[PDB]
Amino acid sequence: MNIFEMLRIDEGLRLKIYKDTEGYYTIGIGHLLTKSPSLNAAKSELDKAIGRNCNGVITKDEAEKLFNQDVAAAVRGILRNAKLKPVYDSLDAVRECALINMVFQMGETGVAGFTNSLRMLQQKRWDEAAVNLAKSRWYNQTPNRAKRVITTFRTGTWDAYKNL
Ligand SMILES: [Cl-]
Ligand SMILES: [Cl-]
Ligand SMILES: [Cl-]
Ligand SMILES: [Cl-]
Ligand SMILES: [Cl-]
Ligand SMILES: [Rb+]
Ligand SMILES: [Rb+]
Ligand SMILES: [Rb+]
Ligand SMILES: [Rb+]
Ligand SMILES: [Rb+]
């Protein structure tokens, strides 16, 4: 298990534009296209992302291309974010994956807002952090995915993903 396998479990793979858990147009492995309700706006974003005439459909290789961009950019953005960088650097490589997962799902700014949980993580107060992380819209709206991510933070193991 690694970050790619983890997010592939959590996000799935779809080759046609679809609506994510929040109702937003998405494709591939959790590649958010737009929050607009206009499918045409989503289709324009897609063509621009891939560099061709897709009208809503991509290949697996293309989906994987966007996914590695998105993971790379999540890591890079964490390391440029003054709130998230110290926490990332303080964490072991398994727990880092949980942080990348959260940023992938809810964006940098959203994760950086978990001030109290981030402090508990940097303090290595794992069960306290886990309790705090669950007190969130995040957890309420996607509780099974959040449980998996939280278990990864709490334990530093892949127990919540091994054989998914
Ligand atoms: Cl439209
Ligand atoms: Cl993009
Ligand atoms: Cl604790
Ligand atoms: Cl709490
Ligand atoms: Cl869920
Ligand atoms: Rb998804
Ligand atoms: Rb996403
Ligand atoms: Rb729509
Ligand atoms: Rb580290
Ligand atoms: Rb905050």
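Recorded method is X-ray crystallography, 1.1 Å.
Cβ atoms are placed via backbone N, Cα and C, with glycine included.
Per Swiss-Prot, these features apply:
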type     : residues               : note
MUTAGEN  : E11 to A, F, H, M or N : Complete loss of enzymatic activity
MUTAGEN  : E11 to N               : Loss of 84% of enzymatic activity
ACT_SITE : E11                    : active site, proton donor/acceptor
ACT_SITE : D20                    : active site, proton donor/acceptor
BINDING  : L32, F104, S117, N132  : substrate binding site
MUTAGEN  : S117 to V              : 50-fold decrease in enzymatic activity
MUTAGEN  : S117 to F              : 10-fold decrease in enzymatic activity
Over all shown protein chains, what is the count of other CB atoms within 10 A of the CB belonging to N132 (substrate binding site)?
18
Which one is it, among the recorded positions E11, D20, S117, that lies nearest to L32 (substrate binding site) by Cα separation?
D20
Cα distance, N132 (substrate binding site) to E11 (mutagenesis position), nearest Å?
24
Looking only at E11, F104, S117, the recorded positions on record, which one has the least crowded Cβ, with the fewest other Cβ atoms within 10 Å?
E11
Give the helix, strand or coil assignment DSSP yields for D20 (active site, proton donor/acceptor).
coil
Measuring Cα to Cα, how far is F104 (substrate binding site) from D20 (active site, proton donor/acceptor) in Å?
13
In sequence order, what residues of the same chain, 6+ apart, have a Cβ less than 8 Å from the Cβ of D20 (active site, proton donor/acceptor)?
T26, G30, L32
Got a sec? Which of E11, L32, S117, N132, the recorded positions, have CB under 6 Å of any ligand 7 atom?
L32
Tell me the Cα distance separating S117 (mutagenesis position) from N132 (substrate binding site), rounded to the nearest angstrom.
6
When you measure from the Cβ of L32 (substrate binding site), how many other Cβ atoms are you left with inside 10 Å?
18
Cβ under 6 Å from ligand 6: qualifying recorded positions of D20, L32, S117:
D20
